[PDB]
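Please read the structure below before turning to the comments.
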Protein chains: 2
Amino acid sequence: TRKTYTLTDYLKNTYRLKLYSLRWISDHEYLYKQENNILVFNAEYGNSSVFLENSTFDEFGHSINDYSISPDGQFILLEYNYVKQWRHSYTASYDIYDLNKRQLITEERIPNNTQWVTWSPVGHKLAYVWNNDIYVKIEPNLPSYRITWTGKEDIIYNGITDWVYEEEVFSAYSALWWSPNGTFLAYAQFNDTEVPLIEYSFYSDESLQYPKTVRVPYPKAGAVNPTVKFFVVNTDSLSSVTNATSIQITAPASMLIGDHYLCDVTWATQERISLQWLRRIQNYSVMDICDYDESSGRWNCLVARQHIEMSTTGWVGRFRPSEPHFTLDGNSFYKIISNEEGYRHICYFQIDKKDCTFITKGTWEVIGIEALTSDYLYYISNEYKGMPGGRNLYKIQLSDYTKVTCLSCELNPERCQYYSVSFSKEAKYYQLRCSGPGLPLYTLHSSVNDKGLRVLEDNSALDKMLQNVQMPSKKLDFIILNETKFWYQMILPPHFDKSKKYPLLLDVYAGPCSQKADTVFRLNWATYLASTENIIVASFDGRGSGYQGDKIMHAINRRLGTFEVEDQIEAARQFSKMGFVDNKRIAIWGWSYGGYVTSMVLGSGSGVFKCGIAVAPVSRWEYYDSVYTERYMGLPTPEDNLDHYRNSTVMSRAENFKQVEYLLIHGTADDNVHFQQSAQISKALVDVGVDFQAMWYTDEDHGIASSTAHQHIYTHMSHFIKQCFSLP
Amino acid sequence: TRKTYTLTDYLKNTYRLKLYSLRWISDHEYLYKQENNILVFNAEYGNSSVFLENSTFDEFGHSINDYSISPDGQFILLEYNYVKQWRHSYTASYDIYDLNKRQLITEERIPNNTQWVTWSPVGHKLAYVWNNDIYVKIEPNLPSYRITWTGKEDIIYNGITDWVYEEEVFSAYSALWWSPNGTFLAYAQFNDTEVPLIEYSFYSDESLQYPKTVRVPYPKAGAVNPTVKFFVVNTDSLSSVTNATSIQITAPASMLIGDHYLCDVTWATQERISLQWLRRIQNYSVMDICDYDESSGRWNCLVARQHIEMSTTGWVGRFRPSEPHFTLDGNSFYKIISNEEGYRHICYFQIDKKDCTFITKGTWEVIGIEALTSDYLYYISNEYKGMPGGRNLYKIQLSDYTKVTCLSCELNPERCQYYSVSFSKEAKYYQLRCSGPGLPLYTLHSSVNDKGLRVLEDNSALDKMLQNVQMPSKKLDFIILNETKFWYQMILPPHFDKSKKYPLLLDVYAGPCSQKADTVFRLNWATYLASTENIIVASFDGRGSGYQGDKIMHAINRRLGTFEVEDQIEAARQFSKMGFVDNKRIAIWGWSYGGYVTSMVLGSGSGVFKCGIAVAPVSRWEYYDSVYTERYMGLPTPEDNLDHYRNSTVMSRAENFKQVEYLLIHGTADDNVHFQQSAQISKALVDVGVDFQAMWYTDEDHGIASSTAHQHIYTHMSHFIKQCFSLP
Ligand SMILES: *[C@@H]1O[C@H](CO)[C@@H](O[C@@H]2O[C@H](CO)[C@@H](O)[C@H](O)[C@H]2NC(C)=O)[C@H](O)[C@H]1NC(C)=O
Ligand SMILES: *[C@@H]1O[C@H](CO)[C@@H](O[C@@H]2O[C@H](CO)[C@@H](O)[C@H](O)[C@H]2NC(C)=O)[C@H](O)[C@H]1NC(C)=O
Ligand SMILES: *[C@@H]1O[C@H](CO)[C@@H](O[C@@H]2O[C@H](CO)[C@@H](O)[C@H](O)[C@H]2NC(C)=O)[C@H](O)[C@H]1NC(C)=O
Ligand SMILES: *[C@@H]1O[C@H](CO)[C@@H](O[C@@H]2O[C@H](CO)[C@@H](O)[C@H](O)[C@H]2NC(C)=O)[C@H](O)[C@H]1NC(C)=O
Ligand SMILES: *[C@@H]1O[C@H](CO)[C@@H](O[C@@H]2O[C@H](CO)[C@@H](O)[C@H](O)[C@H]2NC(C)=O)[C@H](O)[C@H]1NC(C)=O
Ligand SMILES: *[C@@H]1O[C@H](CO)[C@@H](O[C@@H]2O[C@H](CO)[C@@H](O)[C@H](O)[C@H]2NC(C)=O)[C@H](O)[C@H]1NC(C)=O
Ligand SMILES: *[C@@H]1O[C@H](CO)[C@@H](O[C@H]2O[C@H](CO)[C@@H](O)[C@H](O)[C@H]2NC(C)=O)[C@H](O)[C@H]1NC(C)=O
Ligand SMILES: *[C@@H]1O[C@H](CO)[C@@H](O[C@H]2O[C@H](CO)[C@@H](O)[C@H](O)[C@H]2NC(C)=O)[C@H](O)[C@H]1NC(C)=O
Ligand SMILES: *[C@H]1O[C@H](CO)[C@@H](O[C@@H]2O[C@H](CO)[C@@H](O)[C@H](O)[C@H]2NC(C)=O)[C@H](O)[C@H]1NC(C)=O
Ligand SMILES: C[C@@H]1C(=O)NCCCN1C(=O)C[C@H](N)Cc1cc(F)c(F)cc1F
Ligand SMILES: C[C@@H]1C(=O)NCCCN1C(=O)C[C@H](N)Cc1cc(F)c(F)cc1F
Ligand SMILES: *[C@@H]1O[C@H](CO)[C@@H](O)[C@H](O)[C@H]1NC(C)=O
Ligand SMILES: *[C@@H]1O[C@H](CO)[C@@H](O)[C@H](O)[C@H]1NC(C)=O
Ligand SMILES: *[C@@H]1O[C@H](CO)[C@@H](O)[C@H](O)[C@H]1NC(C)=O
Ligand SMILES: *[C@@H]1O[C@H](CO)[C@@H](O)[C@H](O)[C@H]1NC(C)=O
Ligand SMILES: *[C@@H]1O[C@H](CO)[C@@H](O)[C@H](O)[C@H]1NC(C)=O
């Protein structure tokens, strides 16, 4: 009786998870799409109205992929012809619709194949990138002003990031930043002239007779990196001059001496901007704070306002130096930095004083600063119950740091331990997003008195369905190794019986500053494996994992492929010693960094695992990109860390794979972890006479997320796992 | 008790067939390499002498890949630094050693990276190609004369073939032809300027940070083909002060009207050369016979000497128009052509006469003309016992065509039914090479009275080893289909018992004019499957197969992927009805064209096959090269045969694979059948949700022949077949 969570359930998404995505358009109103039409909600009372009826664009002749209302509510940007590129980048067509006179603007329209478009933060100015050059339109129906003329495909990028900056630094395609009231438009320019190209075939539809060769500037570890420059243009002067001047802001001398990166851009006030630069050896960063000089029309960054951030134990920041949050007057800012103990906490800075004051502290960390008002700073941390895998919203009194209120901890402690938040424009209201351990719960709250206004989405519908299925349970706990505690989670089959021996699958990622043991509720492949196949799926956060202090996170500095790999093997030993695991049936699998660790574990000769699956794995660090790799590994040169680069490859352990069953999978169009990486693993295995299973996914990328391939790969992996555990 | 022939025996070659490869140097002597030393043998008595010491180059410094003694015996070309290119092409370095003065020539030596080299047919002149240009050396130690100056990598080829001409037309890298006494040097010139390039990644050794992109001019079906020109140059009148003059021989107007190919070059006399041209629509070819004009210095090809060869049912020739065999005075010639019954026989032509006289006839075919004297013409045919899969040497009296004598049929009928032959210079002697059904047997014979002089190699050593192994047997027979007989062979497990049910694997190629059912003795994968796994391995020759007349061969004209696929299913259906076949365990596998047919069969929905394996298969004809594809399919244009091109793909049958187990294999560096072909197959399977097994071989080409890859692919396929058949 009562069905279980099956593979088909997962692949067909029969049990749908509901969410509540809103867009604040002011300090007390937000937009919500309720069945193809845009509604506007009054936060205060919960009442609404139709902002844009679903029939507004039926004869548009195109499927609108997304929309964007200008800050002043006067226009709406319609995106269509969406064509995905990398992780964040894509191109599209755009039309502007005048919401007042209800008409679609047909003159001086945004070009087709536009790479990026953004409204000014105030009013309705527009800035967009086309053919790698920046353009600005003061009015939707007027001609654009071209800002740059150097744009050149795969070579010069104005206003948009190149491959590595998009993926590893800004996690965005856009590289432009409007000043608060929209007067200035700041942007970065990347030059990839000497950056080597990764080349791979793209087969496309069957009708393409000759395969296409995709070529993208991609700097592998130790190769020539793109160089970068920063500029600011006064958009208010565009209609007064024929060719507005882009004033350059040069990097400090400490960065110019060698290769470096621009890693953060954050406006402070209408005439003050801050920039952080990072040396290619990512343990030294500098923040400049630059002011507009109204008499010279130039930007100057006083050395008395420069802030240095460096690390003696690792790289700076979790993945990059943190962003500052300036007070209204721009004279001070809050920033998350690692304290003397190695834990990331909020530090209060005066712009012209080098010593900051920490406003939080403890053996836990601040995840992020969410909002700042004249009286309070709101942040998310894992302080609650000392659970590094939990997240809660807190409020600290700027006039009395001992006054810290946890705003989400006790709301529903059993159902909610992992929160995310979304504040209105002036932080007058905030939407809380609970994502576990129970079903996601979305709520709205008033900042003036921190009172709950109402439940936005409680997922009652799904709760109703799941009651008729034997769902698995999840356990989150820790084990103590060398005096330090390390967390793990287990997806346990229904009616779990600890007096039995269950087969165990270790689900691993384990890249630096990652966390696989948390309180988030997920419906994924492990759900089906535990529920239907009675398999225990475990994950462990060992050395190198984040949110637990630098002692743990920086333990793998300059040594990827060691401690995080070993700790995974040790975790499996610990789990077997728990008594309910069948030592004859322990498997391991991972994707991406997880594919690498899995492969390293399978080739360790530990004898602990019977089989494993690596999906799109890194196989040798010299094949991965510079920014990410070098951050942890330094440079692959004899004078630096070449020996470890050469000693941490999967290929060097090929012989040991004779002891296990291995399934290797990779998408041929992977622009991130090149197919090359798995090509070298398979070749090494063939060379030592090792048999193994393999699967390539034609034209799929690092995500192997196309609908058909997603279903195909998880189906293939399920058969392999079931076979290895002989269920069947 | 007696081991079996195992997979390791196949992979490690424990049981080696001995050969006897001799090189005729005159009408009565030949060279044979024994114990690394080159000996010269007197054919008449069998006595020998050492020709060159295996130690002469003891300290040569390089590993000699091969040697080539000049016609006059005065010099020996040493080949080293061999680097393989495609199926026949490669580059290497060469040295010339003087046998008389026992000295290595050190002045004016052949360049490194030479693409082709060849002695003149007489004496010791040399002609070689380097950087795509032709050079001639009258003396080994003198400077060479540059014959061509237009050589350009991947664009202009002088004296060497481009990819398609190498693979599909000449089956050689060489595109130069010396006149009989070495006076003239004829050569072709290929222009691939507008030929599209196939591009694919080459990963190389682990140390290569960025994969390289290989690109080769390769015309896929319907694409722009390379153009060709033919030249003749007098090597007796070269000057070191003036650039050699090449005389062009243009193709006939019936050829110049559209795309065409040069398909054969054969010298008739010291001053007469014959050339055959073929239209891109390969059912029309023309032979020109050209004579040197001593007063003009030009070459004239009289129209009265033109010979047209066309086909109304298919293409011309087996794979191309056959080569002519001219008489001593070059006034007449013998050439194999399809007769009015559609059977290939020898026709006797007068150079200035249109009608030729057939000298052989019957429901069987001449395989090739092997030697010609004033009294007899020697040839190989499958006439004996009406077995299309057998081959014997015959001679026919030119003065009375009714006098035909079989020279090998009765030598040893039980052990020998498949012969190839090698005649000395003036056909005074001939070496017979029996290759089946028993162990290979090499013998020497004298033509005057067809005496069997002696046994050169009888493989008695191998015979002694095989008596201690349980070897499989081979059954060759036929089934009837619509009053027509089609042959098949079965490799039967040792101690075959017709009262038992054996699983069966259909080994298929089935390309046009192929033959898989024959009397040849082979030690291969099938030998192991039958001997050790007790699997019957069968092969069948259906419509489209060769050596049985055009009625059968041309049955698939303009329709590949139809009758040849259906006939394999029909054969399996019949075998499944036999008492000794387990109809629950019938599999099919093939490589290359056999990979295509295997895939087409598995996606047929016939229900006869449980599983199958396709290695480097063609999946849609538009992806394969023009010369081979168009020969059978015409052009992929709506006005020609595009519909069938689109209806004969593997991809369109994806859905029907849900009922079978399929293993798809392909080398990533396949320059012949591009990985693309399998990449589209897998994508189609993923798109309809059908699970399957796959394996790519990094950097392997169409042969997947490197030692490690070879062992790995056959090990992997063995596991697949055994699992499919439930064999321990
Ligand atoms: C939500 O409902 C309120 C209450 O009816 C609307 O409030 C408006 O408030 C102004 C000033 O207080 C009044 O003068 C208006 O008369 C009210 N609106 C109307 C239509 O009478 C508010 O407009 C509603 N908001 C949404 C998004 O529907
Ligand atoms: C991008 O960087 C390249 C250098 O990598 C710059 O190109 C050089 O430009 C100078 C002067 O124009 C030439 O003398 C050099 O020959 C160029 N070097 C190379 C390798 O091309 C280029 O100017 C930069 N582009 C921009 C817009 O800054
Ligand atoms: C606007 O100003 C920029 C910068 O002065 C101009 O860009 C220069 O263009 C010239 C050739 O026209 C080049 O020699 C320079 O190298 C360019 N400099 C930069 C920074 O790009 C641009 O051409 C001007 N646009 C117009 C319409 O005049
Ligand atoms: C946005 O901020 C800019 C910069 O402070 C404002 O522009 C300045 O306005 C003052 C007047 O208060 C002028 O004296 C300066 O010449 C302006 N400077 C520049 C660089 O333009 C601008 O007015 C603000 N925009 C809005 C809408 O308030
Ligand atoms: C190869 O054949 C050619 C052509 O038949 C011979 O060249 C001719 O030789 C005679 C002398 O006996 C000359 O008078 C002709 O002018 C030559 N013809 C040409 C085209 O050169 C040549 O002698 C023969 N070579 C050998 C080694 O026998
Ligand atoms: C050689 O083959 C071609 C193609 O099959 C024949 O040419 C014509 O082909 C088109 C279709 O491509 C048909 O519509 C015509 O009926 C075919 N015949 C003719 C005369 O056009 C061509 O006839 C063949 N040549 C010979 C000598 O058999
Ligand atoms: C094979 O044997 C013959 C003798 O039967 C050898 O001798 C003949 O050839 C020699 C040159 O090759 C001559 O010098 C002899 O005069 C000649 N003898 C006769 C009776 O004809 C011959 O050389 C031997 N061949 C080899 C390759 O060793
Ligand atoms: C090789 O073929 C090319 C192209 O067929 C010849 O060049 C011709 O084609 C060019 C376009 O690719 C035209 O722009 C040229 O006008 C045309 N003729 C010349 C002289 O370029 C090229 O000459 C051929 N090369 C040889 C050695 O025959
Ligand atoms: C072809 O290349 C080879 C390899 O460079 C040349 O051989 C010489 O090899 C020695 C070592 O064995 C080197 O020290 C020399 O530098 C090489 N070159 C020379 C000129 O000595 C060879 O000379 C080249 N030959 C031709 C015809 O190109
Ligand atoms: C999560 C992390 C982040 O928060 N900020 C910066 C960039 C986004 N982030 C990343 O880790 C990106 C990395 N390229 C992800 C990553 C790591 C790895 F080892 C691979 F093989 C492939 C891959 F895609
Ligand atoms: C045997 C045949 C011949 O005798 N003469 C001419 C060329 C050599 N010959 C060929 O068939 C060559 C073809 N490219 C072989 C061939 C056919 C096919 F369908 C493939 F997918 C791949 C392949 F390599
Ligand atoms: C909005 O459009 C949807 C179609 O997605 C339709 O079902 C619904 O009835 C519409 N609702 C309103 C209020 O127009
Ligand atoms: C975009 O492309 C379409 C079709 O190519 C064209 O009709 C339209 O006018 C283009 N719009 C712009 C702004 O270029
Ligand atoms: C930064 O890293 C390099 C490489 O390990 C190191 O030599 C240098 O001392 C580091 N700088 C600091 C401040 O730790
Ligand atoms: C031979 O022809 C080439 C090609 O044009 C030319 O460069 C060279 O100088 C010529 N040599 C003589 C001696 O005419
Ligand atoms: C004869 O047999 C062939 C196959 O051998 C089949 O395709 C055909 O339909 C049959 N009938 C005739 C009249 O050819």
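Note that chain B carries Swiss-Prot numbering, so the residues on display, from first to last, are 39-766.
Positions of Cβ are set from backbone N, Cα and C atoms, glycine also.
Listed features, source Swiss-Prot:
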- B:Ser630: active site, charge relay system (ACT_SITE)
- B:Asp708: active site, charge relay system (ACT_SITE)
- B:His740: active site, charge relay system (ACT_SITE)
- B:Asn85 to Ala: Does not inhibit dipeptidyl peptidase activity, interaction with ADA and homodimer formation (MUTAGEN)
- B:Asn92 to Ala: Does not inhibit dipeptidyl peptidase activity, interaction with ADA and homodimer formation (MUTAGEN)
- B:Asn150 to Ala: Does not inhibit dipeptidyl peptidase activity, interaction with ADA and homodimer formation (MUTAGEN)
- B:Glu205 to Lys: Inhibits dipeptidyl peptidase activity (MUTAGEN)
- B:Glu206 to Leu: Inhibits dipeptidyl peptidase activity (MUTAGEN)
- B:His750 to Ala: Inhibits weakly homodimerization and dipeptidyl peptidase activity (MUTAGEN)
- B:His750 to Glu: Inhibits strongly homodimerization, dipeptidyl peptidase activity, interaction with CARD11 and T-cell costimulation activity (MUTAGEN)
Considering only CB atoms and a limit under 8 Å, which mutagenesis positions from B:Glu205, B:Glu206, B:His750 lie near chain A?
B:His750
Drop a 10 Å sphere on every Cβ of the mutagenesis positions B:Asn85, B:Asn92, B:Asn150 and tell me which sphere holds the fewest other Cβ atoms.
B:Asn85
Taking the Cβ of B:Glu205 (mutagenesis position) as the centre, count every other Cβ atom within 10 Å, in any protein chain shown.
22
With DSSP assignments reduced to helix, strand and coil, which class does B:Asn85 (mutagenesis position) get?
coil
Spatial separation of B:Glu206 (mutagenesis position) from B:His740 (active site, charge relay system) - C-alpha basis, Å:
15
Nearest recorded site to B:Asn150 (mutagenesis position) by CA-CA distance, among recorded positions B:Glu205, B:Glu206, B:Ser630, B:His750:
B:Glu205
Tell me the Cα distance separating B:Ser630 (active site, charge relay system) from B:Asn92 (mutagenesis position), rounded to the nearest angstrom.
40
Sparsest-packed of the listed recorded positions (B:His740, B:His750) - C-beta count within 10 angstroms:
B:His740
Between B:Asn85 (mutagenesis position) and B:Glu206 (mutagenesis position), what C-alpha distance do you get in Å?
42
Using the alpha carbons only, what distance in Å do you get between B:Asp708 (active site, charge relay system) and B:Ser630 (active site, charge relay system) once rounded?
11
Can you give me the same-chain residues 6 or more apart in sequence from B:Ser630 (active site, charge relay system) with a CB-CB distance under 8 Å?
B:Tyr547, B:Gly549, B:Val653, B:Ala654, B:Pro655, B:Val656, B:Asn710, B:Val711, B:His740
Using a Cβ cut-off of under 6 Å to any atom of ligand 9, determine which of the recorded positions B:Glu205, B:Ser630, B:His750 qualify.
none
Given B:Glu206 (mutagenesis position) and B:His750 (mutagenesis position), what distance in Å do their CA atoms have, once rounded to a whole number?
29
What Cα-Cα separation, expressed in whole Å, is found between B:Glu205 (mutagenesis position) and B:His750 (mutagenesis position)?
26
